[PDB]
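Undergrad: Sharing a structure, written as structure tokens. Questions coming.
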Amino acid sequence: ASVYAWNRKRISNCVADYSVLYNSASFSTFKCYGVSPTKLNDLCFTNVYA
Amino acid sequence: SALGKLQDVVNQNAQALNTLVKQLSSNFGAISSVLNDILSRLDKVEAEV
């Protein structure tokens, strides 16, 4: 979708494996601000929105 | 109120420890007050800060 009409998808009741997204070199910009990408695989999440 | 001089000493000795325990819960400018919460979300270079 467009930037002014961005869509937000609900992610709940599932296992999220972030190691595959981190090990993929196709992404040109992958920078976190609250946590580190290495500790994502060992931590739960209350609500996930993309 | 006969033993007020001792009651005040006991109350102060308890309130000092209470204030210390409460200040243990302060953030001091960090992202969280719990040590394990910071040690398990950020990398070493970012956790040491």
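Numbers in chain A track Swiss-Prot; the residues on display, in order, are 348-397.
Using N, Cα and C of the backbone, Cβ positions are placed for all residues, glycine too.
Pulled these from Swiss-Prot:
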type    : residues    : note
VARIANT : A:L368 to I : In strain: Omicron/XBB.1.5, Omicron/EG.5.1
VARIANT : A:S371 to F : In strain: Omicron/BA.2, Omicron/BA.2.12.1, Omicron/BA.2.75, Omicron/BA.4, Omicron/BA.5, Omicron/BQ.1.1, Omicron/XBB.1.5, Omicron/EG.5.1
VARIANT : A:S371 to L : In strain: Omicron/BA.1
VARIANT : A:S373 to P : In strain: Omicron/BA.1, Omicron/BA.2, Omicron/BA.2.12.1, Omicron/BA.2.75, Omicron/BA.4, Omicron/BA.5, Omicron/BQ.1.1, Omicron/XBB.1.5, Omicron/EG.5.1
VARIANT : A:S375 to F : In strain: Omicron/BA.1, Omicron/BA.2, Omicron/BA.2.12.1, Omicron/BA.2.75, Omicron/BA.4, Omicron/BA.5, Omicron/BQ.1.1, Omicron/XBB.1.5, Omicron/EG.5.1
VARIANT : A:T376 to A : In strain: Omicron/BA.2, Omicron/BA.2.12.1, Omicron/BA.4, Omicron/BA.5, Omicron/BQ.1.1, Omicron/XBB.1.5, Omicron/EG.5.1
Undergrad: Taking the Cβ of A:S373 (variant position) as the centre, how many other Cβ atoms fall within a 10 Å radius?
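TA: Other Cβ atoms within 10 Å of A:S373 (variant position): 6.
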Undergrad: Identify which of the variant positions A:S371, A:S375, A:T376 has its Cβ surrounded by the largest number of other Cβ atoms within 10 Å, counting every protein chain shown.
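TA: The most densely surrounded of these variant positions is A:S371.
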Undergrad: For A:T376 (variant position) and A:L368 (variant position), what Cα-Cα distance in Å is obtained after rounding to a whole number?
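TA: The separation of the Cα atoms works out to 12 Å.
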Undergrad: Using a 10 Å cut-off, grab the number of neighbouring Cβ atoms around the Cβ of A:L368 (variant position), all chains included.
TA: 13
